[PDB]
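Starting off with a structure, shown below.
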Amino acid sequence: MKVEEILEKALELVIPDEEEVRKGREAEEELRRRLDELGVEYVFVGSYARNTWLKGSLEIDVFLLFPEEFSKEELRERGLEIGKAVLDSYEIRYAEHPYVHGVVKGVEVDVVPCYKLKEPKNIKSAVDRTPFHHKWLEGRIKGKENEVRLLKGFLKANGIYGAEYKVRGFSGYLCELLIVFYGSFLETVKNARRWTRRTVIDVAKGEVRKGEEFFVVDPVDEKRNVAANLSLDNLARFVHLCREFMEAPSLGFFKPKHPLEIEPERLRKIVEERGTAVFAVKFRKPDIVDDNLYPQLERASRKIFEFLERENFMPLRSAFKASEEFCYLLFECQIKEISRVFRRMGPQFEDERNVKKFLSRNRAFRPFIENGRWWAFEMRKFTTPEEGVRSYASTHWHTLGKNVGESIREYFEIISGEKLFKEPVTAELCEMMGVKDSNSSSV
RNA sequence: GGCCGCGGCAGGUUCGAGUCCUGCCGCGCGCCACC
Ligand SMILES: Nc1ccn([C@@H]2O[C@H](COP(=O)(O)OP(=O)(O)OP(=O)(O)O)[C@@H](O)[C@H]2O)c(=O)n1
Ligand SMILES: [Mg+2]
């Protein structure tokens, strides 16, 4: 359990076994065979072309390079055409930039169309930097392949690996740049402890400077932030893990933690012990890609959360879950019920023109003067969070994200109490409420 | 699809809105994700 003895035992978890590598090289050989037959200019990129892919996560990436003059429509129609021809089975489902996900001799393959650029300053597509990323990294990452796999596995085990909107973590390319900048996994962790939200890491200049936000400068484009989609919280979660690790190293930092089935009875006791209002908004999952869904679930959850605050239900945290059929927006509040009456502010006693208008309004109770101005007692239209959210989600369905809001419009329901604990949201509830010992890394 | 702006324009809430909530439109190949 020394710092180095543990990184030894952890390499056995992140390094692919020779039975998987052979399966990868065999698929790579067949892929080049079919691609060469089509006479298309292509290039292998990603973690596979650099031998930095994690164990159990084998995926080959192939970029097809087309002329600059091609329309975005022509790029797609030709890209998808080649892709379908090369892959055994394929699947076309993307958010913006077209590509083909499929299989070749049993391995995951992605055939991505892009432009054959010279100097990637003003890229035309989003993915035109990727060949240039591979060209810059192949010569510098050599020898340090396992130092990347330690960093990737370290993050994946703590659920902050990936730049996708489902994660908002560290892209696999960001990890490689960090190893080139620090040399080893150990040196990244040591230095990561003193990162801040202002840290700028310019790999191209071998410099660490201060800036406006966390910014890892892309060697290929000094305007591009490689860590653009790394949330501030996940940045923090990483720094916290590094300080914890150096303070007390362990192999568990690399073991993926999975949730535990919590009894619906134990959960009912925890919520009762807290005395908070725990409820959820349930609606049909819109049939869209995760990268469109999660930003909207984030938005919807925020809009309802913000509503609860200004309505004085004093919310604690928010959360959401996406099952196969349904989406859930979870909330916890300190106020299960508020009075119907509240005090609305009136004008100062001086200018009677405003006061006369203020006092003319028919109210159930008599207004009063306090500290030099008038006040009135008015009634609320709802006195609980559930009743409030019911109203908001019904009327303001449109502002909860395009697809989510349109799904909430057609139907939604607020689930509370025990009826909630039978839903697929136990894990999300325990994370939200800070329940202890609801996770484990037992194999 | 989400996010950030320069503007706006109207509407709702209010004694009172350039200031809180909402809807619509323009412009930065604006930024990010799908690789
Ligand atoms: N947010 C992202 C994600 C990736 N890439 C580019 O996409 C390539 C590979 O895509 P991806 O599969 O997403 O990352 P991998 O390096 O393959 O990581 P992993 O295999 O673990 O998924 C990288 O070379 C990188 O230049 C990028 O610039 N921006
Ligand atoms: Mg890959």
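If you go along the chain as it appears here, the first residue is 1 and each next one adds 1.
In case you wondered, yes, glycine gets a Cβ from its N, Cα and C as well.
Sharing the feature lines straight out of Swiss-Prot:
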- A:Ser47, A:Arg50, A:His133, A:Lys152, A:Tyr161: ATP binding site (BINDING)
- A:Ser47, A:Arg50, A:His133, A:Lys152, A:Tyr161: CTP binding site (BINDING)
- A:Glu59, A:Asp61, A:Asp110: Mg(2+) binding site (BINDING)
- A:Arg50 to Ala: High decrease in both AMP and CMP incorporation (MUTAGEN)
- A:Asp110 to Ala: High decrease in both AMP and CMP incorporation (MUTAGEN)
- A:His133 to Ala: No decrease in both AMP and CMP incorporation (MUTAGEN)
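I'm curious about the neighbourhood of these features; can you describe it?
If you take the C-beta of A:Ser47 (ATP binding site) and look for same-chain residues 6 or more apart in sequence within under 8 angstroms, you find A:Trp53, A:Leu54, A:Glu59, A:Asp61, A:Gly172.
Around the Cβ of A:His133 (mutagenesis position), a 10 Å sphere holds 22 further Cβ atoms from the protein chains shown.
In the three-state DSSP scheme, A:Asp61 (Mg(2+) binding site) is classed as strand. The number of other Cβ atoms within 10 Å of the Cβ belonging to A:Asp61 (Mg(2+) binding site), over all protein chains shown, comes to 20.
Every protein chain considered, the tally of other Cβ atoms within 10 Å of the Cβ of A:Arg50 (mutagenesis position) stands at 21.
Sequence-distant contacts of A:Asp110 (mutagenesis position), defined as residues of its own chain at least six apart whose C-beta falls under 8 angstroms from its C-beta, comprise A:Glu59, A:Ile60, A:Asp61, A:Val62, A:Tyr99, A:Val100, A:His101, A:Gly102.
Taken residue by residue with DSSP, A:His133 (mutagenesis position) is part of a helix.
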Name the residues of the same chain, 6+ apart in sequence, whose Cβ is under 8 Å from the Cβ of A:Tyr161 (ATP binding site)?
A:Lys152, A:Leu155, A:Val167, A:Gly169, A:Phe170, A:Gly172, A:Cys175
Which recorded positions from the set A:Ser47, A:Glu59, A:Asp61, A:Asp110 have a C-beta atom lying less than 6 Å away from ligand 2?
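Only A:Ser47, A:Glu59, A:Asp61 qualify.
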Give the subset of the recorded positions A:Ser47, A:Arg50, A:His133, A:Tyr161 lying near ligand 1, defined as CB under 6 A from any of its atoms.
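Those recorded positions that pass the cut-off, since their Cβ is under 6 Å from ligand 1, are A:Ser47, A:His133.
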Using the centroid of the Cβ atoms of A:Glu59, A:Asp61, A:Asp110 as reference, list every other same-chain residue with Cβ within 8 Å of it (recorded Mg(2+) site), in sequence order.
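Same chain, not in A:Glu59, A:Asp61, A:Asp110, Cβ within 8 Å: A:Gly46, A:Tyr48, A:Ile60, A:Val62, A:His101, A:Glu108, A:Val109, A:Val112.
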